[PDB]
Structures are given as C-alpha cells and as structure tokens.
Amino acid sequence: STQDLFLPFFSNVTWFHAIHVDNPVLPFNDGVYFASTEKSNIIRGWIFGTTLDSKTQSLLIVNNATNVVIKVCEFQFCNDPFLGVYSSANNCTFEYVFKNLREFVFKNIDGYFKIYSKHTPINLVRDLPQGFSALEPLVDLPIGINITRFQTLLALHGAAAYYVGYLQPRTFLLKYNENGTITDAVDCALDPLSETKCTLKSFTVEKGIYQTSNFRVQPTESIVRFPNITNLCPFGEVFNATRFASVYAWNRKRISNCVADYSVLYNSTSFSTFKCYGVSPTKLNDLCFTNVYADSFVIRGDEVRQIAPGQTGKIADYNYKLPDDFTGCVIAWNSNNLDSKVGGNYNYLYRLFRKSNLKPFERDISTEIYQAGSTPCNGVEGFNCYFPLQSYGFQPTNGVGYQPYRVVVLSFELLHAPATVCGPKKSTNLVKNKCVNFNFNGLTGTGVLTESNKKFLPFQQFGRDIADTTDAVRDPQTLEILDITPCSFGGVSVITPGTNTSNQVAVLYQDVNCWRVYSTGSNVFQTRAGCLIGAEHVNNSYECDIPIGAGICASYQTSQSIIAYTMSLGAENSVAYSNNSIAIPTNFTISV
Amino acid sequence: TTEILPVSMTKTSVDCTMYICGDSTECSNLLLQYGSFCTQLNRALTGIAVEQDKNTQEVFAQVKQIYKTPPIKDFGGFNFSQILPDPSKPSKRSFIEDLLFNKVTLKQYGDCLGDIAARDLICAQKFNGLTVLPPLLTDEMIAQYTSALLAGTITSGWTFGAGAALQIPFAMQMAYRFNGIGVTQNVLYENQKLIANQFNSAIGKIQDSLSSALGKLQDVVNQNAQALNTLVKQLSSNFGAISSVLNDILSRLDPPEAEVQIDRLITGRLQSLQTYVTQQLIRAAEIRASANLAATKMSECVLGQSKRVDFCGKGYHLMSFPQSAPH
Amino acid sequence: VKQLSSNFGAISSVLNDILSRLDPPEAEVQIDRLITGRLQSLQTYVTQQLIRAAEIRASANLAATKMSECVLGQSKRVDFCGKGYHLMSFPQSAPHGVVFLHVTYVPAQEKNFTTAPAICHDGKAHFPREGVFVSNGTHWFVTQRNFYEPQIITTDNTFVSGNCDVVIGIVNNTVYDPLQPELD
Amino acid sequence: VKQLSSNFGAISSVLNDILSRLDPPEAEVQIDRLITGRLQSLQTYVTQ
Ligand SMILES: *[C@@H]1O[C@H](CO)[C@@H](O[C@@H]2O[C@H](CO)[C@@H](O)[C@H](O)[C@H]2NC(C)=O)[C@H](O)[C@H]1NC(C)=O
Ligand SMILES: *[C@@H]1O[C@H](CO)[C@@H](O[C@@H]2O[C@H](CO)[C@@H](O)[C@H](O)[C@H]2NC(C)=O)[C@H](O)[C@H]1NC(C)=O
Ligand SMILES: *[C@@H]1O[C@H](CO)[C@@H](O[C@@H]2O[C@H](CO)[C@@H](O)[C@H](O)[C@H]2NC(C)=O)[C@H](O)[C@H]1NC(C)=O
Ligand SMILES: *[C@@H]1O[C@H](CO)[C@@H](O[C@@H]2O[C@H](CO)[C@@H](O)[C@H](O)[C@H]2NC(C)=O)[C@H](O)[C@H]1NC(C)=O
Ligand SMILES: *[C@@H]1O[C@H](CO)[C@@H](O[C@@H]2O[C@H](CO)[C@@H](O)[C@H](O)[C@H]2NC(C)=O)[C@H](O)[C@H]1NC(C)=O
Ligand SMILES: *[C@@H]1O[C@H](CO)[C@@H](O[C@@H]2O[C@H](CO)[C@@H](O)[C@H](O)[C@H]2NC(C)=O)[C@H](O)[C@H]1NC(C)=O
Ligand SMILES: *[C@@H]1O[C@H](CO)[C@@H](O[C@@H]2O[C@H](CO)[C@@H](O)[C@H](O)[C@H]2NC(C)=O)[C@H](O)[C@H]1NC(C)=O
Ligand SMILES: *[C@@H]1O[C@H](CO)[C@@H](O)[C@H](O)[C@H]1NC(C)=O
Ligand SMILES: *[C@@H]1O[C@H](CO)[C@@H](O)[C@H](O)[C@H]1NC(C)=O
Ligand SMILES: *[C@@H]1O[C@H](CO)[C@@H](O)[C@H](O)[C@H]1NC(C)=O
Ligand SMILES: *[C@@H]1O[C@H](CO)[C@@H](O)[C@H](O)[C@H]1NC(C)=O
Ligand SMILES: *[C@@H]1O[C@H](CO)[C@@H](O)[C@H](O)[C@H]1NC(C)=O
Ligand SMILES: *[C@@H]1O[C@H](CO)[C@@H](O)[C@H](O)[C@H]1NC(C)=O
Ligand SMILES: *[C@@H]1O[C@H](CO)[C@@H](O)[C@H](O)[C@H]1NC(C)=O
Ligand SMILES: *[C@@H]1O[C@H](CO)[C@@H](O)[C@H](O)[C@H]1NC(C)=O
C-alpha cells in the first residue's frame, strides 16, 4: 500500500487531435498524465510555466531532429509555437543538451520537476487502449520555478492523438509479482468494493457483508472571520523608542485594537535574536492574540542568553525572570550607536544584590543598602554593606560582549478568550448549513454552522462539550452564537456474492431513511436495518443466505441478480389434538 | 417458579479513523502507519457480533416445525391462556411476555443537528465512529419460536423433540409425568381437579408478581452503555500533550512540531480502543457460557422430563415453559 | 510478523537504518519508540491467546463429559448424545479434535387410536401397569407407549384402584382374569 | 511490586531522583514516561 499522487481509475480525460482530412494552453494542477498515440513523431515537446511571456521563468523540453534540449530561461514564447517556439531566452539558469503509446507523468515538488515514462507497441486507430503498465523513473530536474500552465509542441508539414489527465492524492494497493514488476493495482477510494479489497489486502473477496467506513462529506468553501480592526500596531514606539529603561525598573506596555503586520519591520529593524515559545513563527500571520504586553529594557551583550525560561545568572535572579510556562517571543538587537557615549554612558543600571531570587514578572525598584554579613548597616554603606544596584559602562570601543543590547519581550495568550490584536488576514462572508473549512480568531476546523440558542456571558468566546472539542462560537463581527457540527455521520455496509462470481454489489446505509448516499441507481428498498440500494425485493421467504439484519437476508439468484427477502423460520404444521386420541408408532428407524 | 438467563449482548462496530482523527487529513496521513491494529480490532469485534446470532439460534431455533395451537382449549381443566399468544395485540406475544418486555428499558443526521448533538448520548457516540448493529432475528420471530415450542409441548408431550409430534390427551401426559417421579397414575386421575386448580393459582401468582425482577437482563444493557460512554469521555485526555484537541494543536504549531503531539494523542487513543475490545471479548465469553446453559435447559427441561436434581427448579420436575425476554 | 514494519512514530521501522546515520544519544529515543511498540504487539498476542485457550478448554471439558456419558454408558438426558433416543456412541480421532458417531432410535410410522384413562369392570377402576389403553374402533387393548404391540386386558396386566365415579373419561369393558378357566 | 524499577526509557525509575536535578518543564517529560509505563503495568494485572 502507498499513498501518493495518482491518476484515479476510470477517470475522464481530455482528447486532442492532429488530423488533416490542437495545441491549447492547459492547466497544470498537481501534475499531469500525458498519453500520446503516434506513428510519425508529431508531438515534439512541451513548455511549462506561469505567464510564458519573459516576465517570469519557463521550462522548455523539446526534441529537435538531432538533440533533446532542456532549458530554463525567460522566454518570449510565440502565441502559436511549432516545429517544421520562442523569441527571447535571456537569463538562463539550467541547460541540458497508431503503433506507439508514449506515456509520461509530470510532477513538481520542492523545486524538483519529476518525469516518469513508458513506451508500448500498439495496433489501433482511435480511443486510448485498455491494459496495465507501470511507468519507470526517467529524470528529476532541479529547476526551482512555479509551474501553473503548460502547452504542447507539435510538428507541421500528420495523424496524432494525445490525452491529458490530472493527478490527485490517493491510496493505492500495488501488486508485485515474483520478478519485481507491478502487474496490478486497486484504487482504494473508487468504490466500497475496492475499499473492502484494500482492507482485506487481497484482490479476491468472498461472499458476505462487510463494514466499510462511515459516510464522509468533503467541504466546499473556506471562510475567515476576524474582528473589525483598522489600525496598525505601534511598532514605532516600541522598537524605535528614543530612550529605553534600565533592566531593574523594566517597562511594561499594553497593546490592543491593532493589526499585527510585522512585515513593516523587514526594512526597518535587523534582529540578532528572535525566539518564540508556545507557538511556531510560521503561524503568527493566521492567529489572534489575547492580553498582549510588551516589556522593554537594555542589557549587556553577554547577558542576552539569560532572557529565557529556566536560566540562572544575575539578570535572571535579581532583575528579570520569565515563567517556566511562557507563551510569547523574545527579541533582541545591538544598539551600540544609540546607547554608547565616548566618555561612558552611565544612565543604565542593574541589581547586583538581592536576599532572594525574584518571582516571575516581579519588578524590584527598592534601593535598600544590602547587608552582606552581620553587624547591621543602619543604611550607612560600608564594609559588608553595599549599594544594591550597579551601572553599566557603555563606550563605543567596547568588545561585542560588553556592548548595549535593546530587548523586547512580547507576552500573549492564544485561543481561549476573546482577542483584539489579530494578525493580517482578510475576512470572508459567513456561510451556513454547508460543510466548510473555517477560521475563527485563529481557530481552524471543518464543519456545518447553525444558529444557536446558547447565551454566552460577555467574557467568553468559545463553547466546549464533554469531549473538550469546540462546538459553539461567538461571531466576532455580528456577535451571534453559532453551533458547529461534524459533517461525517452514518454507517455503511457492502454485500457481495463473491468476486469470483460477479462484480455486482449492494450497499446498505444504516442511518438513512429513503440523500446521503454514494449513488442512487434503482432498486431502493427500506428495511429497519437501513436503506438498501442495488437489490431487488421479492415476496418469497427462503432460508437465510447472507444476513442483512432485522430479519432481512440476501442472495444471488436467477439474468443473475441480488435479491433481498424476509427469512422463513420453517414449515408450519398443526397437530390434530383431541381429548381421546393418541398416535402410536408402528415401525422404527436406526440413525447414525 | 421462574428462572432468568441472558442469551446475547449488543453488537458494536468502530470506525477507527473517525475516533482517532475526526476530520483531520494530517492526522489520517500520520495514522496510516498503524492500519494493521485497526484491522485487528475490527476482526475481533466482528467475531463477537456473529457469535451473538449463533447464541440466539442455538437457544430458540431448535425445532424447524412451526406448530399452531389448537382452537379447542380442552386440556383437562388446565388454563394456559396467560402464556399463549394473544391474537389481538400487534405483536403476537403472550400476556407474560408483554409484562416482561416492559420491565427492561433498552437515527438520521438531520435528526440531531446543532443543539441535540453532544446532549443526546447516542449522537455523541455516532459522531465518533461508535455504532450499534441490529440483531438478525426480530422480537416477533423469537415470539413465534417460543409459541411453537409451547404448542408442541402441550399437544404432544415430549415426542416432538425426538421426531414427529404424536398427539396425546393432556391429562394422560400428566399421568405419565407423575409416573416419572415415582407416583402412580391413579393419584393424578383421582386428584385432577385439585391439581388443575393449584396450577392455575400458581400461574396467577407469577402474573401478579410481575406486575409489581430482571436485574440479570438490565445489567447487560447497562454494561454495554457504560463502556461506550466511557470511550466517548476518554477523548479529553492529553496523554502528555499540550492539549487533547487536534484543531488547537494544528493551529499555533507547524507540521514538524505538531507531529510529536499528534503522535502522543494517537498512541493514547489506540490504547483506549484496545482496552475496550479486550473487555468486550471477556464479556462475550461469559455470555456464551450462559447461552450454552440456556440451550441445555431448553433441551432437558422443555423437550423432556429431567431427573437431575435442581436443574429444572426446586422439587420433582414436572414440566417447563419458555418465554422470550429482551436479550 | 507483518507488524514489524510499523514506525510507531519513529523515523523508520528498521533498526539498522537508524543505527547508521545516528549516534547513540539520538538513536536511543528512536529505538525506545520501537521497543515500546513491539512490546505492545507481543502483549496483545498473548492476551488473545489466553482468551482463545479458555474457549478451547470449555470445549474439551464438554468432550470429556460426552465421552463419559455417551460412550461409556447410555444417556437419558435429551439431545446430549444425538437426536432421538440414544442407543450408543463411537469415538473417532480427528486432527485437534474428536468426532462422535451417535446411534439413536427414531419412531417411524404412526397410527391413530382412541384411548381412555381407565376401564370400569364391576364397579372397579383398572389402570395400566406400564402401558396405555387403545381401541382399533371396536375392541380394546393395552399396549406399550413407544411401539405398537396390542394385547388383551387381563388382571395380571392392570391394577385396581377405587370405583368408577371419580375418573373423568373412564370407559366400560371386560377384564379377562386368566384364572377362571383353569379353576374349572 | 518488582516492576517499579523499570525506567521505561527515562533517566531513572525513581521520582525523587528526577525531581531533584531537574526543573518542572524538563522533569515533566521523564515523569510522563514513568506514568505511561506504570499505568500499562496496572492494566496488564487487571486483564489477567
Ligand atoms: C537541435 O538543438 C541543438 C542544441 O540547441 C543544436 O545543436 C547546436 O547547433 C548550433 C548550430 O550549429 C551549434 O553552434 C551548437 O554548438 C550545437 N550544440 C550542440 C551540438 O550541443 C542542433 O543543431 C539542433 N538541431 C537542429 C536540426 O536544428
Ligand atoms: C536578467 O536579465 C536582465 C536583462 O539583461 C539583467 O539586468 C541587466 O543585467 C546587465 C548585466 O550585468 C546589467 O548590465 C544591467 O544593468 C541590468 N539591468 C538592465 C535594466 O539592463 C539581470 O541582471 C538578469 N538577472 C539575472 C538574475 O541574471
Ligand atoms: C516577599 O516578601 C516577603 C516579606 O517581605 C519575603 O519573606 C520574608 O523573607 C525574609 C528573608 O528574605 C524573612 O526573614 C522573612 O521571615 C520572610 N517573611 C515572610 C512573611 O515570608 C519574601 O522573601 C519576598 N519574596 C521575594 C520573592 O522577594
Ligand atoms: C419397517 O421398516 C422397514 C424399513 O425401514 C421395512 O423394510 C423395507 O420393506 C420394503 C418393502 O416392504 C423393502 O422394499 C425394503 O427393502 C425394506 N428395507 C429393509 C432395510 O429391509 C419394513 O417392511 C417395515 N415393516 C413394517 C411392518 O412396516
Ligand atoms: C383462563 O384464564 C383467563 C385469565 O385468567 C380467564 O379469563 C378471564 O376471565 C374472567 C372471568 O372469570 C374475566 O373477568 C377476565 O377479564 C378474563 N381475562 C381475559 C384476559 O380474558 C378465563 O376465563 C380462564 N378460563 C378459560 C376457560 O379461558
Ligand atoms: C379390531 O380388532 C378386532 C380384534 O382383533 C378385530 O376382530 C377380528 O377380526 C379378524 C379379521 O376379520 C377376525 O379373524 C378375528 O376373529 C376378529 N376377532 C374378534 C375378537 O372378533 C376387528 O376386525 C378390528 N376392527 C377394525 C375396525 O379394524
Ligand atoms: C357403564 O356401566 C355402568 C353400569 O354397569 C353404567 O351406569 C348405568 O347406566 C345406566 C344407563 O346409562 C343408568 O340407568 C344407571 O343409573 C347407571 N348406573 C348404575 C347402573 O349404577 C354406565 O352408564 C356405563 N357407561 C356407558 C354405557 O358409557
Ligand atoms: C519472470 O521472469 C522469468 C525469467 O526471466 C520469465 O520466464 C517470466 O515470464 C517472468 N514473468 C513472470 C510473471 O514470471
Ligand atoms: C529601506 O530603508 C532604506 C533606508 O532608510 C531606504 O533607503 C530604502 O528606500 C527602503 N526601502 C523601501 C522602499 O522600503
Ligand atoms: C526610527 O526613528 C528615526 C527618528 O527619525 C527615523 O529616522 C527612522 O526612520 C525610524 N525607523 C523606523 C520608523 O523604522
Ligand atoms: C464590524 O463589521 C460588521 C459588518 O461590517 C458590522 O455589522 C459590525 O457592527 C462591525 N463592528 C463590530 C464591533 O462588530
Ligand atoms: C421512515 O420514515 C417513514 C416516513 O416518516 C416512516 O413511516 C418510517 O417509520 C421510517 N422508517 C423506519 C425504518 O423507521
Ligand atoms: C408483493 O406483495 C405486495 C402486497 O401483497 C404487492 O403489492 C406487490 O406487488 C408484490 N410483489 C410481487 C413481485 O408480486
Ligand atoms: C390422525 O388423525 C388426524 C385427524 O384428521 C389426521 O389429520 C392425521 O393425519 C391422522 N394420522 C395418521 C397417521 O393417520
Ligand atoms: C372429551 O370431549 C367431549 C366433548 O367433545 C366430552 O363429551 C368428553 O366427556 C370429553 N372426555 C374427557 C375425558 O374429558
């Protein structure tokens, strides 16, 4: 078994001709299956790209009469390219120099353009043929471009026909013979029958009834609902303040009602340190933030490693302490140009002495003459009686370890309470009664939204059930409560007479009253076991062949078809009872 | 006197992916590494489910001739009206079976949408892949089987269990059974009215004691329900992860860091399913022993007269009558 | 054997692949995941083997009871040793099991008779010793219940108890009394 | 009683040894390993 991008079985491919008596621009969705039926070498290559007009980069794979040419350049392709392609080819990064069934598969993953292929002899006139043949790896090109469209390159003066299909992520069950070749496959998501084949891990199914999987619905739309925020967050009086605080009397600032679009700092501010706890830096753009605070101070360069959870040292013991469970980011940058003076800058201060370590987010500003030993000080500052604070000497000619650094600590909460910061992301309309992917204040999921009678108190945003999953939400725009429901529900079973006998099957939907069915067909029959589709109902009563349930059984009878009936319990005979009448046996039987 | 026996239990099936991942595609791609375990669990559950139908078949479907009781009820003064089927109720059940069925208390997607979900326990189960399968024989078929057994015993004695039913007057059969406990026939024939009156009064006492008992049959229902609800409740365990909610982890964390948390949750939920399946196996073995005992009692107390002490009641056994009860 | 290809949340399911490309301190965590998974697999196997062994043990106890009561004797409990009145059984060995051949007696061809509980001869009530009273239509005989072998009602064949005023369906007939001819 | 000396892939099988020498955020992962192992032992006992 393997899960990958395959062409689904029995799909619907597009067909193109070159018949005297077609080279359009096509999409390249997730990879292409390309088949070609030829006798005279008409199909000569392809061009892959996005715009194909020299503003972006394109890939040319061509077979000219003598060579195979693979180029990645900025081409001005012709509107109608052929052989008997382009005009410009300026900045080139990569360069390299019906009787036939030429099958190719094209993929584009992580900067690699992957090609598989196989050639087959055929003898036909039209229509893509039947059969099975696995393609083998051909080449893997490191091009590093964004392909979205493609166009076929043909030749001019001849009979040719080419077919295009699109790949999807599927699970397949492949079969390897004793020589190592793939001779057969099962598409595990085509049919319920195929699903039982996939589960039993065999190509043969015996007669019976099998549970397959609950009925699943895929979402159609995606929606985003963030609050109405217009202002940008104050990155300019946080990261670009003229004077910072000393680490012992560190500063704390509230932040609210602003969009957190930090891409404005890309040109503004180069950071030597930027580390986030409890969140991935790649999710910041999709989240909304609760109780945001910013802490600011200035330290020596050597001491920056101490602004982290569970650290020791004088900064982390007497000046500034982080919690063990911290959510937020630490940001630090060198500030020698701003905070160093040629004589020496003594404005910035720290605590060198404290009886005990600080608690998390506790500030100490007390200037009490520290008593080292015995013999109390009476606040006079002498032997074993020291001024508690000390200053940093910042000069332009310090070593990098001794230079000043500006530090900002951002503290926030995620996905529990109503939020007001909410990074950059555009909101859509609210759509109801459909299975839809959704994002509410950064919380993502899938399901169906309905109007709710629940009344939330003003300080709450989400509602959770016994299993702890979120089932209600206040809309951040209209302030209305909405219920969330899963869109996958209901049991399914498949009835087969045996794959040896036939491929015809019946399907039972256990939670449908006959529509949440895979196909309607005909012969829709309702039982207390559910809705049965694909079986003819008869008024007889036989012995049970295949049990369906609630007294209903099924069989494969005579033209052959699946029939569903009510099982008979046996023959009915009444005893001839009277009050003066007996029955005596006259012979016997010996039975083994 | 009355004896109560459990014969079958609830049949259940699990959608493994529905329970472990919900509708998360990433969790399903991660879970593809554990498919053998889900297939193994489902194999064990399907074995249990077919065994339940085999139990019911072995207890109730011994004889394949569906006898009918005679229209003329001349049984020497014995009145079996309380255990014979009432031909006017929708279900063709006897009066006592109707009383018994009222003493044990045992769904479309649109029916539970929104509020109703997570409040009603059955829908909470069904949104997490836990389904209950219906039995093969309905209540009406089992009632038909019991009525056939009763008609056979009161019209033909014990002959219908060895071959073809041979009719005999009911008093002469009673005299035969008196011979089988060591009492001569004339005792029955002389005391026939007293014996019939005592039998009728005793049946009345049974009836009046039921409309006022079935704990052995209610605890099976309670145990199955409690196990399914415990599985639904165990979905709020972190198992040492940041949260127990997949959607909360998938936002705020990228795939390489979300994978370790998802892996913890997957291991925990597979362990929960495994524990459920093991305890279901042990319970099914106990129900199977009980159903074998019920089949032996049906053969030896209803289809014959038993001489082994205390197998068919307290005292010298004369005859037995079966009635169907839920499970 | 098939469950050895599970990663259990490790980089690979192959130990040799992990041991190359990783040093002991980083290989230990992956190996630990694999060890936990494979111990769980062995545990599941052993538990299901225990439950299956209990079922086989119940079956073997039943087989021993059948051997004692059907082969080493004649059983009167209904349907334990076949369908019908049990006569005898023969065991045969089978791979992992036993097969029993039960020889039983089955009543074959039935005929209808009118019957009666007692006979009233001279103000006395006569009951069968070990049979049943039947009539072919015109005449009265006594027979045995499981095979039809009619006989003349005599005093060495019935027993008397009481008069004829209490038994519900008594009939009038003569009882031979096979001594009177000899005394004469 | 004897199965209480298994590490289950942790630094030690003794809780007091882990609680000294390690802070709560780093002690939690080791304690979690021990908890999972000891719950599995109790489960096996109850099944048998
Ligand atoms: C097919 O393409 C190849 C490569 O673009 C052509 O080969 C080049 O031809 C030019 C013109 O003579 C030479 O200057 C290059 O050195 C050749 N490159 C090679 C040989 O690698 C080839 O001529 C083309 N064939 C046709 C029929 O046009
Ligand atoms: C892509 O091509 C353009 C166009 O030639 C390049 O831009 C010119 O490159 C030359 C080569 O040094 C310079 O003299 C010009 O000043 C550039 N600008 C213009 C407007 O002509 C560009 O460098 C190429 N890009 C890459 C990545 O190779
Ligand atoms: C918070 O303040 C209390 C009281 O000032 C501190 O506790 C005292 O600590 C001194 C030694 O530093 C002891 O002599 C006192 O007996 C303590 N009193 C009480 C009531 O606990 C405590 O250390 C301070 N906490 C921090 C983190 O500075
Ligand atoms: C009792 O039954 C046996 C068979 O079970 C009868 O024997 C058969 O008789 C027919 C003709 O009457 C023959 O064609 C068969 O070959 C006989 N079978 C055997 C095994 O011998 C027997 O006749 C019956 N007796 C009575 C009195 O009905
Ligand atoms: C057999 O028993 C039934 C029920 O005990 C008797 O039917 C009842 O008869 C009384 C009159 O004595 C009525 O008041 C009840 O309503 C009857 N109940 C039902 C359910 O019919 C019946 O009479 C008894 N005897 C016979 C010959 O049937
Ligand atoms: C009932 O059995 C009696 C007694 O065997 C039958 O009467 C006998 O009939 C045979 C045949 O005609 C005679 O040879 C005997 O002499 C008769 N015996 C007596 C005592 O009369 C009688 O035929 C049978 N009745 C029916 C209806 O079958
Ligand atoms: C059996 O015989 C007794 C007496 O031998 C019959 O009882 C007498 O029957 C006649 C006519 O039916 C009555 O007039 C007498 O009063 C009855 N009692 C006596 C004589 O004590 C009895 O009826 C017979 N049974 C039948 C013929 O079925
Ligand atoms: C496998 O290889 C052998 C030896 O070359 C060959 O004879 C056979 O046809 C091949 N195919 C199969 C299916 O065995
Ligand atoms: C980035 O900043 C530099 C220095 O202020 C400026 O010269 C440049 O134009 C800026 N780039 C843009 C357009 O953001
Ligand atoms: C920071 O403030 C100074 C003061 O004039 C300004 O020149 C600089 O461009 C600012 N940087 C920003 C806003 O990123
Ligand atoms: C936000 O926008 C919506 C729609 O534009 C509007 O109904 C609502 O009043 C606005 N304000 C708040 C606080 O939701
Ligand atoms: C299906 O719905 C119909 C229409 O309401 C109803 O009569 C019937 O009871 C339902 N079927 C079952 C099996 O409950
Ligand atoms: C089955 O019986 C019903 C009602 O008796 C009747 O309407 C239906 O047509 C019958 N079906 C067949 C195939 O005869
Ligand atoms: C006995 O008599 C009843 C009454 O009609 C009849 O139906 C039955 O077939 C008879 N049995 C035999 C064996 O003749
Ligand atoms: C048998 O029933 C008839 C009426 O059908 C009755 O006259 C006769 O007395 C009854 N016999 C017995 C023994 O009850």
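Per Swiss-Prot, chain D residues shown: 963-1010, in order.
Determination method: electron microscopy, 3.1 Å.
Placed from the backbone N, Cα and C atoms, the Cβ positions cover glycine too.
Features as listed in Swiss-Prot:
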VARIANT   D:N969 to K  In strain: Omicron/BA.1, Omicron/BA.2, Omicron/BA.2.12.1, Omicron/BA.2.75, Omicron/BA.4, Omicron/BA.5, Omicron/BQ.1.1, Omicron/XBB.1.5, Omicron/EG.5.1
VARIANT   D:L981 to F  In strain: Omicron/BA.1
VARIANT   D:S982 to A  In strain: Alpha/B.1.1.7
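In sequence order, D:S975, D:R995, D:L996 make up the list of same-chain residues 6 or more apart from D:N969 (variant position) whose Cβ falls under 8 Å from its Cβ. DSSP assigns D:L981 (variant position) to a helix.
Secondary structure at D:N969 (variant position), as computed by DSSP, is coil.
In this view, the densest Cβ surroundings among the variant positions D:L981, D:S982 belong to D:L981, judged by other Cβ atoms lying within 10 Å.
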